[PDB]
Amino acid sequence: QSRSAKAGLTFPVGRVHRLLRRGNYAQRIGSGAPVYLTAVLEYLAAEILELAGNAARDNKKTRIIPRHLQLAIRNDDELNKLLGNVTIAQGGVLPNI
Amino acid sequence: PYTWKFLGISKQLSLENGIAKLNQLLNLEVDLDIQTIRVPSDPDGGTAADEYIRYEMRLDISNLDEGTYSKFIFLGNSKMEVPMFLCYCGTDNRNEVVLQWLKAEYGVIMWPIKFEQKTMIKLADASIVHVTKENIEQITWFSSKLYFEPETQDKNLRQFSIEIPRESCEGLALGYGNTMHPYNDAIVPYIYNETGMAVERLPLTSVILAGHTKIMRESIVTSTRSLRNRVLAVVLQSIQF
Amino acid sequence: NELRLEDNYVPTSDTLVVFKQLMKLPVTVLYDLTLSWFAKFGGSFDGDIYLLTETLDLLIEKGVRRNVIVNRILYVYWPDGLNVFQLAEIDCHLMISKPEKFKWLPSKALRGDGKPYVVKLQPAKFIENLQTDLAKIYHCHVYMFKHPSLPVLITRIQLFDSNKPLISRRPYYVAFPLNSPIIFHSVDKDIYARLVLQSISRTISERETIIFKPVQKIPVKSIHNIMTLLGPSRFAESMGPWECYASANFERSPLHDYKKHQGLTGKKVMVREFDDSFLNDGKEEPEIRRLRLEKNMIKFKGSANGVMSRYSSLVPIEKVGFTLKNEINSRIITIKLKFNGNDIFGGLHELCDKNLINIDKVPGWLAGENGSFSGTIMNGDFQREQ
Amino acid sequence: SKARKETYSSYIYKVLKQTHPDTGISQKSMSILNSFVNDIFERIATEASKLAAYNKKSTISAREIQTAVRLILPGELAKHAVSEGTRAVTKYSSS
């Protein structure tokens, strides 16, 4: 039984704990910080994956592409503003209309 | 197949003292046998050292019940250190009730009988030799085989055997000549003579004759009706110091 | 006659038995087979090779228990069943991993009256002729693989029955050395043992009659050991005390330097008493003790250092039974010796160290000479059992 | 022979299969998702460290992480993120 198994988070917990310890962000690390950060990361990943999947549904193709990832990110205005400075490789550009 | 349990005696005792008082504790009749014979250690002549006294009786009424049959055979001397020993066969309460009765009667205490290689082989010599009614000694031969169980690590060699057809036994004693101890001069040296192994030094488990006896150190097994006299005598000298 | 089986047939083998076969194989070899398995016949996984090798790599990263991946390849990747080629692969990989668990029996090939026939096996031609000779009767599927560190060519033959899916029988293994009349085959006494072995003799000959004669009757495990025992090697016919001749290390080349020649240096020896002083017996000198212990090793290992703890011999054997016959006074005296254990000649060596057995009077056959062969001895000559 | 690549690939794949099993992933998309997750984690960790160092706070705790994620993620996603994170931490404490 793993701490991730108790937490219900697909992303591991001790992984984030050791990453936080390694990165010398603070002199002393806590215990709820890894689980909270893991939960936030899992929520964000699930959200972006679900939006990309919905874009794929509208794309009637079983294969998802960075093209579709750029579709989802730029079509969601909030996500676009959050990720304004990043550039997606082979993402293309949005149609005018 | 009858298994014989061997057992020794510390000091010489008298057994015919009270056959009337050995029965009421047991509630059935037990008979008595008084017997003594010559045991020639040397065919040329025998001193007074072979003077042996033997007792024998049983504890039974039912001849049909062959399984519940036991005999107590006594034999021994009175001039050397250990006077005598005893042997019995079968498992029953009758094999011990008298045994306590002389537990607290004479003060003699018992001990298991130990056999080693110096004794084990020579028993078959007394087993194969025969005596007729005219005091003529002829040997009835048997195809002896030996069991060896050497203690070793990795169990590399855990058990091996040597078998001799006894027509070849015949060819060995005749080559040596007329001998009273065939296993001293025809058989045991010949194994060392050819293969170079010492039978006595090696750990010996069993010596088996062809359907006559079954010799093992823990207990002797024989299919005969009753044990002979030379066997008991050689056992007596072997357990003597 | 399309009774032969392709590499895509799926027999209805039980899930439990194939579960136990993957039990013994290590984790690192399961990853290798799965990648190769998908590249040949594919699988039920909805992904490409790159996707498959990615997730499988992650099971290694997490330290995933082997029961999970074994269940994964049995209930996710191939829930329907296991291919015959996959079964052959797992069988051969188990053969390589545990070579001590399989027993072998030797057999000799003869042509004409008594001329031994050395076998020259073509990996291709030997297959189709056997298939033709076997499919006329029963369903047949064969697989060949070469030993990674040995020159043998192990061939496994499995036969199927109709009682509708086919029912697999116990496989028959036949090992072919490169160039040797001796052929090692597995142990079997069924309808298929005499049908497979007989078909091989007709197939490999192709121009003249070839018969198979069993050299021995007692099987020996450790396919590595049987090659040294009976296969093509220098150690054959020079075992026991004569193992120093198999590896010519005691003699230097004629072009080599002659000061290192042992003629100048000589050898250190001790005098052996020809008069019998072994029966009766003082503490031995440590130097005398060392030399006495060296005599025992010379007559069981062949050299002071040993060709090969120290009591283990070059090739362990289980059961050897000798028979000694000599003529004394115009009649034959017979003595029969039977030995049983793990290393018979290793065990005799230890008893000689404990002074139980005289080392001077032990014969050659008891010392390990012509080992693994049991037979009658007369006039100082050893005859193998017919 | 190669030091293992430290990724979130198995967990991302598991999340996708939990959502819906029919589709798959391409390698370029996998790298994109890995980079995005790493960047978000680095941002949040740096923010928490800086915020803790500001109040001469030697340790990093759930309150600091929640404030950092509120700072980084915009409020619309931040509400759901903090709600789910609080749920997870409380249930972990209960366990």
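By Swiss-Prot numbering, chain D shows 34-128, in order.
Quick check of the header: electron microscopy, 3.7 Å.
Cβ atoms here come from the backbone N, Cα and C positions, even for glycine.
Mutagenesis annotation in Swiss-Prot: D:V48 to F, described as Confers UV-radiation sensitivity; when associated with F-87 and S-88; the structure shown retains the original residue. In the three-state DSSP assignment, the secondary structure recorded for D:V48 (mutagenesis position) is helix.
Cβ environment of D:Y87 (mutagenesis position): no same-chain residue six or more positions apart lies under 8 Å away. According to Swiss-Prot, the experimentally introduced change D:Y87 to F is described as follows: Confers UV-radiation sensitivity; when associated with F-48 and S-88.
Taking the Cβ of D:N88 (mutagenesis position) as reference, no residue of its chain lies under 8 Å away while being at least six apart in sequence. One entry in Swiss-Prot concerns the mutagenesis experiment D:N88 to S. Its note says: Confers UV-radiation sensitivity; when associated with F-48 and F-87.
Swiss-Prot lists D:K124 to R among its mutagenesis entries, and the accompanying note reads: Impairs ubiquitin conjugation, DNA double-strand brakes formation during meiosis and histone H3-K79 methylation. Spatially close to D:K124 (mutagenesis position) yet at least six residues away along the chain is no residue at all, judged by Cβ distances under 8 angstroms.
Residues from the set of mutagenesis positions D:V48, D:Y87, D:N88 situated with their C-beta under 8 Å of a chain A C-beta: D:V48.
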